[PDB]
Amino acid sequence: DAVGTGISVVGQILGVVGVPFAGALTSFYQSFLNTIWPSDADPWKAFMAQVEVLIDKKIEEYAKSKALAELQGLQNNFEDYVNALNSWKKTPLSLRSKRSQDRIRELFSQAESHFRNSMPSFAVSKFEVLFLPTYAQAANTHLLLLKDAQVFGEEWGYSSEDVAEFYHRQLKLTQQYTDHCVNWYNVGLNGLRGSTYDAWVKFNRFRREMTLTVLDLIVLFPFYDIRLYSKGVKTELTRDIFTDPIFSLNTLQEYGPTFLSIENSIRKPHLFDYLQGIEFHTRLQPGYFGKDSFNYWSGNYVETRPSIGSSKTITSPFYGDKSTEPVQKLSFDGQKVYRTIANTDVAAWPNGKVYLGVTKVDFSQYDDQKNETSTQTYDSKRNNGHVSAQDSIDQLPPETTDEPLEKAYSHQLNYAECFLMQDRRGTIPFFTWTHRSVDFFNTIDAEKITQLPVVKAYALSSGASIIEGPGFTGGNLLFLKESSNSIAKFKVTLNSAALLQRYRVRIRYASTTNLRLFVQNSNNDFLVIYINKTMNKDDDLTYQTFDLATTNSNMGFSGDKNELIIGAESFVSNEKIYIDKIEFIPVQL
């Protein structure tokens, strides 16, 4: 499946990126070949067909076969290279010959060059939204390969000049490939904007599928720069994912909530939080003949708990209709809900009125602590049998199938919200999921470079707001309106090895002015960070607008109650400052 491969690749890359030199010295390439570059090229036909199905368009035959051809040549070159590479890696120094050198280089320049020149084949005119996943996937390989030049270049025989041409190229394409993907995503996304419920479900499916397959991959590209991130990288994807509405309004399609009411009712950008519990509200759906009436869940309240550092729960507004029957409360405090299976029911009226609603949902939860799996259920307590409906794994497959689901899932439940149908047909619920990569503990690694998404803070000041991300950061950003000393507070987790260490702090931001930022910890370290102008006010948030500001003073931590506050100095209104990640580098003096 296109999405399943995508999800699987992003899981492999996330782990490889956490290995020094982007895992360049491990056997990652073997798994990567089986998954993305298999001999039969099945994966490609899947990506090539994935978007046709989403925008309901097609890629002309010429364009489509040319692409598969370029892809055949690329798989070959690339596999050729990987084999020459395993050899090279195994060869004792003493046994490495000029023949080996000349040969491995010749292969590298061939794969890299073929890749460099193929790219346009997946970016054809009038076929950008439809070639998207293919492009992102080939791009990602070109970059995974170019970095190899910085790791092996010198022992392969390349000179300074040669090696630098590659680095320069790498920096230039990381930017280009990133921007291309975000650009065509917005173009396709916006092409699905309509006013209907139907228009929405299509709009939200492209949004999801393209995120799992492209945007989620594009965020990893910067960690291939093994000079800027030479220690391995510990990061996470924080964005929300909306699976499709729990059941399909077959004859009811027309009665679904409008586009705007759906996009204006959904929960806006916020600090990352976790599911605590769901309060189910139930009502009766009468069948015309009474014996065929059923209870279904009409509305709900949801409780979410903030990121580490704050326990206070957040109760959402009431969603949908108040119960007519008893309310059921489920609390998932301390559990990871990795799957939901809903069952539906119907009651057709002679006068043509058909009615639907959810009579049941099973929440398969997993407990990290006790390492136990269990289930929890919402049963309306009245139904004529079970028509089937949504199974989460079909939309959000796991990272591998040869792994127990509770150990291989890719997302966890985060929110549930009911929407009402027009002409009183009932309520259709929506679920929201977050990536399994999210560390609840905000752990700072002792060896690796750690990225702390700014949305992992547990508190924000009045002058700061969480805003929708540009597209290539894997989540949302913090916008700075009013500078204060406690713009945001975080609590982080360090282990013993991590406690004996000191850390240099780097900050990924985008700003229209130079300014000083301050970082404080409860260990009384106070660091001043001068950020510089990276864009003009009238600019858009593209790849080149973000940068890394750092300080030459480091900080250390103590014990188990570590907190971090970010402050800033005053700036005039009208200047835009966006902060994305706080990075910790273990200063090994």
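Residue numbering in chain A adheres to Swiss-Prot, whereby the residues present occupy positions 64-652 in order.
The header says X-ray crystallography, 2.4 Å.
Every residue, even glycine, has its Cβ placed from backbone N, Cα and C.
Here the residue is the original one, while Swiss-Prot reports the natural variant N97 to D with the comment In strain: EG5144. In sequence order, the list of same-chain residues 6 or more apart from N97 (variant position) whose Cβ falls under 8 Å from its Cβ is empty.
Neighbour count (other Cβ atoms within 10 Å of the Cβ, all protein chains): 23 for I289 (variant position). One natural variant named in Swiss-Prot is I289 to V, and its note says In strain: EG5144.
Cβ neighbour count for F352 (variant position) (all protein chains, 10 Å cutoff from its Cβ): 10. Record note (Swiss-Prot) on the natural variant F352 to S: In strain: EG5144.
The two recorded residues, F352 (variant position) and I289 (variant position), show a Cα separation of 69 Å.
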